[PDB]
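J.: Got a structure for you, questions after.
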Amino acid sequence: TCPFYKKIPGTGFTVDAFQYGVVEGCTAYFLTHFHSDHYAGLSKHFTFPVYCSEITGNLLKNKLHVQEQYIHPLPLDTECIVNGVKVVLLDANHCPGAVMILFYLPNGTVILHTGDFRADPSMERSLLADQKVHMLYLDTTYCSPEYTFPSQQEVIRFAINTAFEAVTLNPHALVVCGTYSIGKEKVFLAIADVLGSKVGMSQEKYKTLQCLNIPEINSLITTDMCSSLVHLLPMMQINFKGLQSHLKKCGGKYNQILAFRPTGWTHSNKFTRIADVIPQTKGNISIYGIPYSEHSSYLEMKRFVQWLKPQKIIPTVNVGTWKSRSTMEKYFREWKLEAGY
Ligand code: NI
């Protein structure tokens, strides 16, 4: 049975609600982005209308084989009518194709569902600027002050400089980057660009990347591992054993691996600056964990909400425990009292 925080009152609509069977009353199923916790339940046998971005629609069709007749892609930043209700899709600054959804209810209520997002001041000048929001369904993944991390730009700067240094010292080193889903493509694309290489990967991952409308992508990725000095591997293989095993397969072309694990937040963030990050090393293998996040830090979240000034907040993440729920509600009240809404 579908939880309340995935239902949109006054509509026949649900959000990211595909694992509950046929939802009683639902005339349209929205999908914010192509991550498995959110699409869980979709397959080629799904026969209800799915509304989403163009990029999400490319992945539904090519990776999950959803039939075309049930995929309804919408443009961003454009007022659209769905089953007689005005909606707008906005860029969520999450993974490729990720959106937030603005719903304009027949009774006059305006609701924003953020999906998964990394709040940014640029959002303060989208179509959000133009009217009031009554209810906010909020990605609260990192809703606690201990959650700090750097900008995406600082993290990429660290990775490019690290990789360029190592390979210039040793032209026989291989760089490997971990992946398990879409998102965080900048990590491997920025490193390959500084090294003048394409990124090599499996046929399944190449397929996924070809659905994402990235400009000039055919110039940047390949399935020919032998031609590439940046390789992508599943995140589970980014350990000393998995990497040793990969180095064996490269036929003596390389004698060193430098690997990156883009994580979300990790507690080494409470002490260390990005500049000071060091790898784990065993022999000719080094592994860097880098805090590249596609969710709001606590401060970015706070700033967005204090700017929007919603009448009610409904968290969508960390809702399973009473202590989490109580923690989040305390911060929401602080934010409201500090800003005066
Ligand atoms: Ni996500």
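All chain A residue numbers match Swiss-Prot; in order, they span 700-1040.
Note: Cβ is positioned from N, Cα and C throughout, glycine not excepted.
Straight from Swiss-Prot, here's the annotation block:
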MUTAGEN   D838 to N  Impaired nuclear focus formation, reduced interaction with PIAS and increased sensitivity to cisplatin
MUTAGEN   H994 to A  Impaired nuclear focus formation, reduced interaction with PIAS and increased sensitivity to cisplatin
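In terms of burial and nearby residues, how do these features look in this structure?
T.: Under the DSSP three-state reduction, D838 (mutagenesis position) is assigned to coil, being neither helix nor strand.
Counting every protein chain shown, the number of other Cβ atoms lying within 10 Å of the Cβ of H994 (mutagenesis position) is 22.
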J.: What is the number of other Cβ atoms found within 10 Å of the Cβ of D838 (mutagenesis position)?
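T.: A 10 Å sphere around the Cβ of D838 (mutagenesis position) contains 24 other Cβ atoms.
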J.: Measuring Cα to Cα, how many Å separate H994 (mutagenesis position) from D838 (mutagenesis position)?
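T.: Taking the Cα atoms only, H994 (mutagenesis position) lies 8 Å from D838 (mutagenesis position).
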